[PDB]
Amino acid sequence: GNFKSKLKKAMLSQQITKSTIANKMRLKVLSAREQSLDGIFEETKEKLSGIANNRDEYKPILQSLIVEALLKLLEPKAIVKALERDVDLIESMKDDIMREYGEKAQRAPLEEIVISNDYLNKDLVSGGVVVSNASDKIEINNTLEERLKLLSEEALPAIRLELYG
Amino acid sequence: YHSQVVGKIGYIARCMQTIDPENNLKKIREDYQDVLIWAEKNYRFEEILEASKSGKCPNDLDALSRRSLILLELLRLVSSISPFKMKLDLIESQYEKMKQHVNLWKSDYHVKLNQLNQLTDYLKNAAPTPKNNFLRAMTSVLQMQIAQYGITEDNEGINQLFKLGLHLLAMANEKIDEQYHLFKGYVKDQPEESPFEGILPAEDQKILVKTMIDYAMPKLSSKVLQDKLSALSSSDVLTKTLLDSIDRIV
Amino acid sequence: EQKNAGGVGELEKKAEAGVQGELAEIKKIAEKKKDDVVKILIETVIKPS
Amino acid sequence: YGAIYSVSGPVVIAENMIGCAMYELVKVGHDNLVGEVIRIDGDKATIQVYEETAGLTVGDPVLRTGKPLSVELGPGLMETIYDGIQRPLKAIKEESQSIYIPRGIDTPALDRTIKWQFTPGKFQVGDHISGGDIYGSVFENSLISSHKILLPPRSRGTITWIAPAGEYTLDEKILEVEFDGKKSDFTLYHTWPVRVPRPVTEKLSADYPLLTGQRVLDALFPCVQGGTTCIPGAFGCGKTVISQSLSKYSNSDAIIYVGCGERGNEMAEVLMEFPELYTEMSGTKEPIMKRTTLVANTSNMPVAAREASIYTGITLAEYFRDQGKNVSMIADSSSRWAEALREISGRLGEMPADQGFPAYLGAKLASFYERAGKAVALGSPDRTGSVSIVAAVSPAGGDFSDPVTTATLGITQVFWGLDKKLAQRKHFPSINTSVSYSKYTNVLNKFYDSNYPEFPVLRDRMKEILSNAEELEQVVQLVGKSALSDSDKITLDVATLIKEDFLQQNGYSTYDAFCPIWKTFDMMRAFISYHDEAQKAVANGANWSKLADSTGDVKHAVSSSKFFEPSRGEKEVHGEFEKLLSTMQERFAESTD
Amino acid sequence: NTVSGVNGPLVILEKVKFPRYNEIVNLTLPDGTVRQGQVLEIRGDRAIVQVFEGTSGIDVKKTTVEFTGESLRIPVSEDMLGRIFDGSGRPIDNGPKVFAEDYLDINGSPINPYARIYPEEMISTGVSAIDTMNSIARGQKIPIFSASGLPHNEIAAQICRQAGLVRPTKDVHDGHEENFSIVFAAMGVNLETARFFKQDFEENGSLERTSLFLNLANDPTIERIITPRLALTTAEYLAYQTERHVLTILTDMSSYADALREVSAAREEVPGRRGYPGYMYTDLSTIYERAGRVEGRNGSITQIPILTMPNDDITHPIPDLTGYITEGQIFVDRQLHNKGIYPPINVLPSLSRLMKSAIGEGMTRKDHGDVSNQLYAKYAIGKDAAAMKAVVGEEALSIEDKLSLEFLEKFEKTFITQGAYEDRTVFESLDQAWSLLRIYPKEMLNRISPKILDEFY
Amino acid sequence: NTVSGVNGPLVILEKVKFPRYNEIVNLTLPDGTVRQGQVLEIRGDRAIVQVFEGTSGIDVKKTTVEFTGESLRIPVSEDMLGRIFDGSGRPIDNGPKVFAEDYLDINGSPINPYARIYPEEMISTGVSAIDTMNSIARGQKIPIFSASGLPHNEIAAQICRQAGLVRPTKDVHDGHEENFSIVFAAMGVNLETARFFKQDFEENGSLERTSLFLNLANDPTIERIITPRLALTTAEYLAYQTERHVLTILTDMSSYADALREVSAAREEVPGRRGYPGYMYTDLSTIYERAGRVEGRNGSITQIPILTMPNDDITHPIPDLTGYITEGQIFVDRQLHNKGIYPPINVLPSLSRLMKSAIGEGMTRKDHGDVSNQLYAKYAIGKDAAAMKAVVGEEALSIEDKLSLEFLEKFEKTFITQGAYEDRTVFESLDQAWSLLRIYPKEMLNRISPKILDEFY
């Protein structure tokens, strides 16, 4: 009567160890998939830094991103925070951003673009600009790192079905 | 999150460096090479926190708490056995046995070292008394037998000395008859003749024999019995023949 | 009871060796089409949406 | 900055408050009254004060200090009785001339004149530190010296300045930590929010039993250090004697007594009864007062101190559990805290949804039970700690349909019964075998198998005999006494001695200071062996009067065995348990033959 | 300054918040009559004040207001005993004034005279069943619970006169170590019951050492609740200043709770359970806060609240809310008064958790608390056997049902049977209660120790 | 970016009206902790949303606001087993991410897959009395009714842990020919019960086939009420997309009812009778609308809700509203759990209204329907004989009351008695019930056929 209980205890322990290994295998596979996604996101951010490092080719993409942020803000006066080399490009393309924003929206164009004194660096974002309301009511991050991180949640199903289908 | 992992890695490296200062335990330091490698190099805390947050270093709070509990139990067992010294292979065998245990925080090995450290901690701040002297000699014999036998092998003397130390510690300050009767009964039932030579001081055996001769001396009424009891209380060894001769004379 | 004393610790070696072949086929397919998803992620990140 | 917009009752509203959080404390009016803004509505914030305001006008200045309102954590908490807002009533009793919470006076929770002996640990200059790490130690009392001074949570850096061992006050610096530049200086006292719980490294399973001294409470359900248990009330049936006798009978390293809605006489009697009584740890010089933390909150005081008393007690229990010691938290009653929250919701103007109580009282009451429990201690040392949550429930409506007992019954894991008819018959503390549950009996059975305890096997048969005794007594009283088997009479006879020996407590037994597990487990073996011997003797052929007369002195000795101590013969087992095993075979053989 | 609006009995005036909260204000109407009021609630650019003298005569813009600049405080002195006052502190015969020499708050928070000590001196109320089963000490706030359809005011005045008449025999027994004082507070009581209580207080010999407060149902609700704070402040100031045991009677609590419930029906406040205000526990806790032993170990203020059950149930918000803050309870029974037992008080649902702390050796018996446990179980078993004997019949009762039924009829008609002016000591109540218990053998009692039970059995 | 105020669990923030209803928002405070939540309502420059982590501690004019631009949805995938998650779809193991492949909504129905097929193909989950006498199938629901006198959370953890082991023995009997999964949802549970249930489920070897959802009692009510939507969408996505039988266990219903009753404290909606809201039928119908047979039935989505009554009263709409929508009910007795039996379920009041439709030929036993009726009639006759045995006595008891009384005591400890780590199928439960029913004679057995009774005696 005691030996049957001891054999039942050992039979419970082996079934615990087999489930522990059976969980460790799927934990290792999930760690490998998370490492592959963590490498793909690092490659996308590394390409986004070098793509954001060129203001001549990034000027129309930054103007289209500023028009995309102006199409969601819906305000005639907003503060645009960007890098030290992006304020001069937006200052010389504010009329083109207003003319391009006027042709893509039914509302009137912006009156003026407030160039803030906060200059972002390359150690915090991968490029882009931050468009916020002038009344202190909403903040919209339109950077490359925030756009890739927020777009990765919706692009994760096509990447998962295309990579591990 | 990362500050507890960096502080646990620094405390694990400090406990690992304080455990073996001679570099003679390659088995204990071999398993902690992944955490001691980042602590043995001069680096900033921001680099260790950024490396731990990016998946480039150990960041498991459960595994670091279990390994820090096992290393804290081995360092607490090695530090609790002073001034005696344990064997080099016994520390690696106790570390290998504690590493292969399913639950080191729920077993009796941690409670035995916690009670052994609590007995010396309570006896260090306490004044010199007979129960503190008997509990100090039982804690010294339990420290010598615990250092000689480890914490991975069961023993009746360690459980009886721990139960007698817990029962003597749980008693009040008006129970000297039960502490003297428990010390005389536990000392009379020991297999060895005197467990105080080379482990206790020379004045402690004469203080214990003078305490037992002074305790048994107030019950006598003859001059020959008081002369023999006063003459037998000048020995520097606590043997069972002195207690049997003192009990036969009374 | 001797079989339940040597199995502790071997669950990680037996679980790591069981998923060793899956990590090479998953790493080869993940490393093969890395540019096709990085170019689509950079193209979608560089375009307004 | 701010102006008093409206003042009604004990709560004052202040308009023109922009930039303040939901936990920052500020002074309202010109008297400098203590208060904290719990909620806000627009530009006007509603701040609950811990003192009854009666001479404050609308329009006075309200300046926030710029930090949250909490209590100080350091040496000097034991051997003193404070209020629910961390205010020393001992200095306010002689200085302010009032033993209750004063009005218009300010007093710190930690005095700057008391000095303690501080000693540094094994750390040195250059080692990294984290939140809850063991930085030093300070001897608070003469019995326990495990009061290690730790850093606050959410902090990190390196030790730039290390102080040596010696005697210093709480206002003197002993350590400095800066990670990125000079952050700030460190001292013996630490700041922590009362509304914010203390963080931990990881949770642990509850497998360490805790004996409160009650044989019926531990026999009915397995009490463990780290679990959640509730106590039913009836508006006064002897619940304060179970809390004071349970706190004095407990042998934990820490004691957390916090009164939420007490009248005030039980807190003064429990505070004065602690120095005259002695503990089971060989204490001296007020051992019962120096080993427990006294938090005195009465119903005559404000509802802010009564609502923050549970947060200060849970923060002190979280600090004591993070220190590396097991503490038992005793709270009574939760109905005064829920009635104070309903009074704050009714006074503030929030619409309730609990039949008169606030809708947020369920999440706040359920969130307090999740903070207590056993787990690993936070910090780099990884010490072992535990916290027992014992909160007695009171009536706030119907008998069982109250929102405090209904919302608290779901979050709890251990439940004990309470006889309403037996409570009025002078039979407290009583329990109900039909209304009871416990989830730590399965995990406690594994450690009980290693400890060789037989408590649950006799507890299941005692619960079955106590369950069948109510049906036999109700069927005998309803149908009438005209015929019955000997099994129901022997079960009612065993349930009468078991209910007399286990039910009668707090004035019906000589030895009630300490209750060992071997005496409680071995005590049920005599009643279960007598009931099984009587049922086996009646089943094999025998008369009821021949077996009842065949028992004789064994029934009176088994009923009178509770008055004897377990210190006879051995250190954990009495001689009556060993003699009853040999006399039970002769009584069972003589009763059958 | 000007009356902005009026909702029910409260008047909402529009003016700047110059005066403080609870300060007395002066309202002048254009009829040749001035009235005084106190601001119950302060707000921005508005204040809610309740006029003590009537509720009629308000004007839209033909009235003026004046700020006194002082908070609401009642002057207490050592010579106010032996005078007739009102709920606001004014006489009704134009005789004795306030004559205050010290400043005291209307809530008792700024003093806090409750020392860290429990009740030890047992005060005998002259009832063997009341002091035996639920005996309280000096400082206990355990009130007497009553019900509708019975004269609870005559039993409360008879117990109040019996406590003062039993205090002289208990003074030599070490039950009371100071003088005896009486506090009479009226709220919604008739003139015949107030004149009968004043005639009982004058017959007891406490007319020149007590204070009389008169509050009728036609007066304001703020004056009735304001009178118990002034009576408790005068009793706490006299008991703390002179070191004398003062007994305060606050009747009726249902009118004070009805005034607080009526005050919440004229503003915008969320109501609690049972259609009552949510801040009634904070206002009720302030009246119960002024209670306990004074600092010095020589004085204490005792409060005995008289609460009448309107629905005949203890689950009401007013009786349950006031009973939840207080310790213990004593409920009367209409069947005891209908049977002929005077005073009718039930012992089945009445139980106190502080009877052991109030009791003690040298002023009572040791087995008095032990006999109440067996007497309560015998009283419950007598009611269960009496209900089972009438419900099921005489053919379904047991052997213990006859002895419990005879012990319930003998104990219900022997212990609770007494007069209205005869004092009953604790030793006579324990000796007369021990004789009624001897109806069964020694093998049927288990709510007492056999050592103390064998010595007195 | 400008928080207006906070009242209860809902925070009132001032933001633009561009965010949609149920959109995720990130609240950035000045302390250094970012918390996410869901917008409860959107208006014209005003809205009230509930934060997932905390409800207080944010500034009024210093915090920042940000909109993610995605609705509240959890990614459904086939790798959700073998991991621990939270009530908002966040893993607490500190390991890899979810890595889902489809976007499924959590606040509503994505496609609402509910086939119009009858209930059939019944499968067991580890309960002998529950699966035997009131065994439900894929498409039908059966709730568990308990009270505050038994471990209903440990009974739900043992019922969820017992599932998955009957699929190998049932696969040979043609009862399950596909992958089986379990859905574990915990709301208002502690860390000791979740860690003990996770260690108990991982010790048996069922952690790799079930999902772990742990919700704490210190989180918002929106996460606790939205926690079963991820389990219902994961079970519907795994059952429809994978064609496998998945069982959903949701405990406890009292925490979801208290969280739903605590909500709506600052809106125009008011609660109904008994303090609960009047829209509990739509809340239970919303969770019941995402379970059952999908279009193209290959797998099954079984819903087994465990409800624990806090007072054990029948005057609440929790058990009546939950039992009215389902077909059948299971009751648990405290007297059976007090004796030591596990699980202490009673088959006398419990009955199944679709038991004959769930059983058939090829996926269940043939004599299971007559064996459950014979065991129920023998249990009712054993309860009547046990109740009449005390009044009649031992020497005057009938042979039918003693034979049924022995079958009630033997069947109560044999059929209802099961192991915590042992899995008993319906075939072993029918063979165990045949041994308890074998003590009766053949003439006293008339609730089965003669061929099945002669073959299985």
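Sequence positions for chain D are given in Swiss-Prot numbering; the residues included correspond to 25-283, 738-1071, in order.
Per deposition record, electron microscopy, 6.8 Å.
Backbone N, Cα and C atoms are what each Cβ position is placed from, and that goes for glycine too.
Feature annotation from Swiss-Prot assigns ATP binding site to D:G257, D:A258, D:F259, D:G260, D:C261, D:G262, D:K263, D:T264. All protein chains included, D:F259 (ATP binding site) registers 19 other Cβ atoms within 10 Å of its own Cβ. For the recorded site, D:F259 (ATP binding site), the DSSP three-state label reads coil.
Annotation of the mutagenesis experiment D:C738 to S in Swiss-Prot: Reduces splicing reaction speed. Inhibits splicing; when associated with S-284; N-362 and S-737 in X10SSS VDE. In three-state terms derived from DSSP, D:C738 (mutagenesis position) belongs to neither a helical nor a strand segment and is classed as coil.
The Cβ of D:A258 (ATP binding site) has 19 neighbouring Cβ atoms from other residues within 10 Å, across all protein chains displayed. A gap of 14 Å separates the Cα atoms of D:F259 (ATP binding site) and D:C738 (mutagenesis position). Across the fold, the C-alpha of D:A258 (ATP binding site) and the C-alpha of D:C738 (mutagenesis position) stand 16 Å from each other. Chain E lies within reach of D:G260, D:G262, D:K263, taking the recorded positions D:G260, D:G262, D:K263, D:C738 and requiring a CB-CB distance under 8 A.
Taking a C-beta cut-off of under 8 Å and a sequence gap of six or more, D:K263 (ATP binding site) has these contacts in its own chain: D:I255, D:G257, D:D810, D:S811, D:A870. Rounded to a whole number, the C-alpha distance linking D:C261 (ATP binding site) with D:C738 (mutagenesis position) is 18 angstrom. Looking at D:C261, D:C738, the recorded positions in this record, the fewest other C-beta atoms within 10 angstroms of the C-beta turn up around D:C261. In the three-state DSSP reading, D:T264 (ATP binding site) counts as helix.
Between the alpha carbons (Cα) of D:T264 (ATP binding site) and D:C738 (mutagenesis position) lies a span of roughly 13 Å. D:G262 (ATP binding site) sits 17 Å from D:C738 (mutagenesis position), counting Cα to Cα. It is 15 Å from the Cα atom of D:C738 (mutagenesis position) to that of D:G260 (ATP binding site).
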